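J.: Shown below is the structure under consideration.
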Amino acid sequence: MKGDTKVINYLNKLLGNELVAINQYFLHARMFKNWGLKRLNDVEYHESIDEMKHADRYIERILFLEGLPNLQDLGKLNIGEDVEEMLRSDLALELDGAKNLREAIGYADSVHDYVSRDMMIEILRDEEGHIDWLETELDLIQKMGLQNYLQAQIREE
Amino acid sequence: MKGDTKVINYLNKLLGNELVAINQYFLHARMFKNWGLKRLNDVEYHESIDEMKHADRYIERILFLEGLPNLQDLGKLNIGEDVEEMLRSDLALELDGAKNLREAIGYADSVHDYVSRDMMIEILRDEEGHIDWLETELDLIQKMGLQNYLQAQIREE
Amino acid sequence: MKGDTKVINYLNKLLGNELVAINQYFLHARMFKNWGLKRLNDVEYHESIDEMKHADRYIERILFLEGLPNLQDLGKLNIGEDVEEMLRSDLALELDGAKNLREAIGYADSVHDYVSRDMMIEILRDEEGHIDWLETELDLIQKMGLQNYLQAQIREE
Amino acid sequence: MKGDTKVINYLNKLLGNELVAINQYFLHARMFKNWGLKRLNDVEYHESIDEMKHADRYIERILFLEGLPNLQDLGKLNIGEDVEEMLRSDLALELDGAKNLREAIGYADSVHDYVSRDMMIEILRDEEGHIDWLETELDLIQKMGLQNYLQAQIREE
Amino acid sequence: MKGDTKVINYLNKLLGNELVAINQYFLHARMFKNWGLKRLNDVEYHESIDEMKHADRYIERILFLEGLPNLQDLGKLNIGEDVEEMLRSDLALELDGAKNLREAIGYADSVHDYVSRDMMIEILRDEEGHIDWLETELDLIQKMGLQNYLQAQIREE
Amino acid sequence: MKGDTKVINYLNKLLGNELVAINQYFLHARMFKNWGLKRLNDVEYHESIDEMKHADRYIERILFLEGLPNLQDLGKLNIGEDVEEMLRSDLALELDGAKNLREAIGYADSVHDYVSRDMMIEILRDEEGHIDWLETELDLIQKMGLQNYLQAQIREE
Amino acid sequence: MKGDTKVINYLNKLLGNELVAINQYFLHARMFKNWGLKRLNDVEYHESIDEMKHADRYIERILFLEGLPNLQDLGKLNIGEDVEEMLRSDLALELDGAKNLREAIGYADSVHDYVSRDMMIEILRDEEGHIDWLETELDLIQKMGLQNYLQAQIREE
Ligand code: ZNH
Ligand code: ZNH
Ligand code: ZNH
Ligand code: ZNH
Ligand code: NA
Ligand code: NA
Ligand SMILES: [Zn+2]
Ligand SMILES: [Zn+2]
Ligand SMILES: [Zn+2]
Ligand SMILES: [Zn+2]
Ligand SMILES: [Zn+2]
Ligand SMILES: [Zn+2]
Ligand SMILES: [Zn+2]
């Protein structure tokens, strides 16, 4: 079913955001696991899976709308080297992705692509949940100190 | 445990092969799904997942060996527009990847990194299974013709 | 218990037929499997196992009758290169084997080896079932054409 | 997938060794069974089946590599006439076959056919297990004498 | 249904053989049991029951054919006084019985009493199993010696 | 089966490494248990058990190859007196053992003892897992400080 | 809790005896297993485990008493080359061990370390069970002869 060209372009841009997040959150997860921080491995791994699910929804929607999903262009990752830096990088990526989602959601409404809009709002709610988790962890590092914070990540929850 | 620098370079090269194949096989699968070819979606999706598992193994091994996994550089996808072209592109990608695996396996043995060698040989066996499946489907297209072949893909197996 | 020398010679000839058929039907099955013709692999494999069971019966009977089972001399296999040729070759093998079985059954009766005769009649009944299957498939190839016939072999039944 | 011609030639030689062992160990089993030595029938039958499994692995591998499995040429069996002679003949055959396996494993490595090599190492491990069983039974015959040894084979284990 | 007079005569002769074997095998079993040879009691008792079943088949067939089953004229038993002698006497009785069966089967076929023929062939197959067991035990006595053979009979199998 | 004398010598050297590690890891475990560090007792005890399993594999292999397992010569333990020292000592022991494994694996390949090679590579994979765990615990001691690290060992995981 | 210095010296001496027995009984078990003497492998393996449990009891008791367990100084093994020699060597080792235990038990009582005393008496009771089993097997070898004795060890009990 032919979709709106600019909607398809937004969906491809948001798919690009998810592709960056998939890789960044998966590498962060395995870095945490290598450091013995099993709780952070578990959470970041499941954030990666969530982004994979999002990417799948975009791919399927683009194809239904008769556009070409772009999995070729991968944006810049910002991996980082210690826990706080890694979480702050994930948070900045999420916040950037949320701005793009808000823009796309507004436009999808204007062209009456309400099914695309509805899909994107669900994704946005998911991203706001990741933001909450990231902001909270970063606050916990400040409130309890890094040593105590790291001790709290050794065991699965 | 400090690994050999060139082993790490090989693992990063092979990781890059898997990242290409993950994206190419996932997009092909959802294109098959959008065309109603459920059997092909199922197989190609599970091939994508297999490549993901391989990527995970490389990432963890690189990190154990104290290298930096490279998820930033994504090589060229070759998506293609019809079933035969898509399967032939996947086959070409697998064969290129097997050549790279063979080279890396020999080098790993020469520097006595037998655990990396053993991991890669397991991955190579997986890839040769994918090659077998692809070659066989391509032969079936020729033997029964495309119309009969497509009809055989509608229902799940 | 001492058996009749010519009966033992017939049992060794029949054992020789089964040994050819075991190898021909097993290789045919794995050729079909390699071509993705799962249904054909399944039937031909079970035909191979049936022949193995027959060979076992002859070996045990020969030994009971104080003869020497001959597993050294293997007759000529006719493998063939395409589905129809392979099935026709199996059909010819079965029909030759039934001729020999009929001759031996008649002779066993003449020397009063009724237990050997009864064993061979059960084996002949099995062989006539294989003949039926093979003749029917060859007719189906003609009635539906090779393309449709091959498509019908892709999935297990 | 096109294999190396010499590898395929090795696989066919090893297949030939398996085909000899299948027949020799199966006849030995049924000879043991006819003599009432149920424990030896059970073990030798299960060695025969194991060789059948190995032959299947070679057949499928050869076909994948686009070669022609040779089930027509059957080497020399050495049946023998009493328990010790039969076990020693099986041992000599296994030792000959292990020699050919080591040669093929080394060559498969040199041409980078690591999957064929990995298959053959698993088979070699199986053969070394049979060698252990045979050497141990032969030593037991000497240590307890043949009469006691035979008595210990009447009952299944 | 009026049967052939000579068929009935043969069935009564065979019934006579069965009645001898019932008593001889039952007495042998209880002799083995009294000597503590539990395995031999078990086998010979079950041979006796088998002969009882055969006798029942003859009695019923004779009555259907409007003849008179003769359970009055018991033939000569040969009991024997040690294990080998007892087993050799059972073997001689079975072999005599098989000879009579072969003659009766041929005659029944000649007068077209195919049901009686088929019954007798099933019985002959049972008898040939008894011959196999007896010949094998006698060979085992020779191969392991009587002392070891007897030890092997103490425990139920 | 007559094994290569220098393979047996390597297997005895590796067995020697395992015998040292069994004792050092078992004593470390019970020292941790005495200190109330139940998590470290659990891990070190299971490392000791792993080494016992490795030793059993070397002993059985040596005996199959017709050599003499040497359990008499026990190399130098380095027990240590505090948690970090104990873990550094276990790590040094593992790294020395991995070097010997790599040397032995290369040699076994050169004399075509592929089954011993394959056994050793599996053991090496296990040792690299132990190395990973030890390195990570030592990094955690630095990252969270010893007080927090000790607190994290009180409870079983 | 600070123990008596000489009690700790005795516990280390007894621990030393246990460490000799662990290795000797484990190697003997696998020698029996390699020879096909499954019953002897089973018993001697479980004697080895028993000694391991004893060693663990000594190690833990030494640590509680604030001493240093000595796992470094392995005493002399006497392996032996045939079944009777191996069993007699185990018996001599056990008897030497019992003598040391009796001395240690008396001394522990004299310095009022009744818990160490009670631990050692339980261990001595275990050792006296091993002596009983060993003395009995050695007498059985004499009473039935070695050939029959060995036959009795083939099957698990
Ligand atoms: C790159 C990098 C990467 C990696 C490493 C991965 C990995 C992974 C893993 C491990 C898993 C799990 C699986 C199993 O079962 O095991 C998954 C899943 C997964 N995944 Zn993915 N991935 C990825 C990417 C991806 C992408 C890009 C996509 C899109 C395109 C995806 C889509 C996916 C899906 C859909 C899934 C499933 C999910 C669920 O859970 O359901 N993915 N993954
Ligand atoms: C020749 C001679 C001979 C004989 C007698 C036999 C016999 C036999 C028997 C009896 C059995 C069982 C099965 C049932 O019953 O179910 C078998 C199985 C058998 N088999 Zn096989 N074989 C043989 C050869 C053979 C060969 C040659 C091969 C390949 C080629 C085989 C492959 C086989 C298989 C695959 C099987 C299945 C096994 C299992 O179980 O898994 N095989 N085999
Ligand atoms: C002769 C004629 C005759 C006949 C026909 C008979 C027949 C008979 C029958 C059918 C039965 C059932 C079987 C089943 O079910 O498995 C019996 C049982 C019988 N039986 Zn018997 N018998 C007889 C004689 C006899 C004698 C003579 C004796 C003694 C010796 C006997 C002893 C007997 C016994 C013991 C039994 C088991 C019983 C019960 O129930 O428990 N018996 N058998
Ligand atoms: C010396 C020091 C020592 C000690 C203290 C010990 C102790 C012990 C214990 C406690 C246990 C557990 C037990 C139960 O639970 O029942 C064991 C086990 C044990 N173990 Zn060990 N060990 C030892 C050495 C050893 C050696 C040296 C070897 C080799 C030779 C062994 C081999 C062993 C085995 C095989 C086992 C079983 C394992 C499993 O888990 O499966 N081992 N170990
Ligand atoms: Na069609
Ligand atoms: Na005896
Ligand atoms: Zn997302
Ligand atoms: Zn892959
Ligand atoms: Zn047949
Ligand atoms: Zn084999
Ligand atoms: Zn009867
Ligand atoms: Zn180890
Ligand atoms: Zn002890």
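Header says: X-ray crystallography, 1.7 Å.
Just so you know, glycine gets a Cβ as well, placed from its N, Cα and C.
Here Swiss-Prot flags G:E18, G:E51, G:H54, G:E127 as Fe cation 1 binding site, drawing on experimental evidence. Residues annotated as Fe cation 3 binding site in Swiss-Prot: G:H46, G:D50. According to Swiss-Prot, the Fe cation 2 binding site annotation covers G:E51, G:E94, G:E127, G:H130. Residues or ranges marked as heme b binding site by Swiss-Prot: G:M52. Under its mutagenesis entries, Swiss-Prot includes G:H46 to A with the note: Fe(2+)-binding and single turnover oxidation at the ferroxidase center occur normally but iron mineralization within the cavity is significantly impaired. Among the mutagenesis experiments that Swiss-Prot reports, G:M86 to L is described with the note: No loss of heme binding. In Swiss-Prot, a published mutagenesis experiment is listed as G:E127 to Q, annotated Decreased Fe(2+) oxidation activity. Is also affected in its ability to lay down an iron core. Among the sequence features in Swiss-Prot, the natural variant G:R57 to K is noted as follows: In strain: ECOR 30.
Neighbours and distances for these, please.
T.: There are 22 other CB atoms within 10 A of the CB of G:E18 (Fe cation 1 binding site), with all protein chains counted.
Packing around G:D50 (Fe cation 3 binding site) is summarised by its Cβ count: 19 other Cβ atoms lie within 10 angstroms of its Cβ, all protein chains included.
Take the CB of G:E51 (Fe cation 1 binding site) and look out to 10 A: across all protein chains shown you find 25 other CB atoms.
In the three-state DSSP scheme, G:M52 (heme b binding site) falls into the helix class.
Its Cβ taken as reference, G:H46 (mutagenesis position) is surrounded by 11 other Cβ atoms within 10 Å in the chains shown. The DSSP secondary structure for G:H46 (mutagenesis position) is helix.
Sequence-distant neighbours of G:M86 (mutagenesis position) (same chain, six or more apart, CB under 8 Å from its CB) are G:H28, G:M31, G:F32, G:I79, G:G80, listed in sequence order. Secondary structure at G:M86 (mutagenesis position), as computed by DSSP, is helix.
Less than 8 angstroms from the CB of G:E127 (mutagenesis position) sit G:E94, G:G97, G:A98, G:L101, each of them six or more residues away in the same chain.
If you draw a 10 Å sphere around the CB of G:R57 (variant position), it holds 18 other CB atoms from the protein chains shown.
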J.: Considering the binding-site residues G:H54, G:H130, which residue's Cβ sits among the greatest number of other Cβ atoms within 10 Å?
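T.: Ranked by Cβ atoms within 10 Å, first place goes to G:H54.
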J.: From the recorded positions G:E18, G:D50, G:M52, G:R57, pick the residue whose C-alpha lies nearest to the C-alpha of G:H130 (Fe cation 2 binding site).
T.: G:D50
J.: Give the subset of the recorded positions G:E18, G:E51, G:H54, G:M86, G:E94 lying near ligand 13, defined as CB under 6 A from any of its atoms.
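T.: With ligand 13 as the reference and 6 Å as the Cβ limit, the list reads G:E18, G:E51, G:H54.
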J.: For G:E94 (Fe cation 2 binding site), list the number of other Cβ atoms lying within 10 Å of its Cβ atom.
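T.: A 10 Å sphere around the Cβ of G:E94 (Fe cation 2 binding site) contains 24 other Cβ atoms.
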J.: To the nearest whole angstrom, what is the C-alpha distance linking G:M52 (heme b binding site) and G:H46 (mutagenesis position)?
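T.: Just about 10 Å between their Cα atoms.
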J.: List the Cα distance (Å, whole number) between G:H54 (Fe cation 1 binding site) and G:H46 (mutagenesis position).
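T.: Each residue's Cα considered, G:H54 (Fe cation 1 binding site) and G:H46 (mutagenesis position) end up 12 Å apart.
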J.: Three-state secondary structure of G:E94 (Fe cation 2 binding site) from DSSP?
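T.: Assignment for G:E94 (Fe cation 2 binding site) reads helix.
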J.: For the recorded Fe cation 1 site, enumerate neighbouring residues of the same chain (Cβ within 8 Å of the Cβ centroid of G:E18, G:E51, G:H54, G:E127, site residues themselves excluded), in sequence order.
T.: G:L14, G:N17, G:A21, G:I22, G:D50, G:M52, G:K53, G:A55, G:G97, G:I123, G:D126
J.: Provide, as an integer number of angstrom, the distance between the C-alpha atoms of G:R57 (variant position) and G:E51 (Fe cation 1 binding site).
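T.: Rounded to the nearest whole number, the Cα-Cα distance is 10 Å.
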J.: Can you check what DSSP calls G:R57 (variant position), collapsed to helix, strand or coil?
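T.: Once the DSSP labels are grouped into three classes, G:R57 (variant position) ends up as helix.
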J.: Excluding G:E51, G:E94, G:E127, G:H130, which residues of the same chain place their Cβ within 8 Å of the centroid of the Cβ atoms of the recorded Fe cation 2 site?
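T.: Sorted by sequence, the hits are G:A21, G:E47, G:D50, G:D90, G:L93, G:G97, G:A98, G:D126, G:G129, G:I131.
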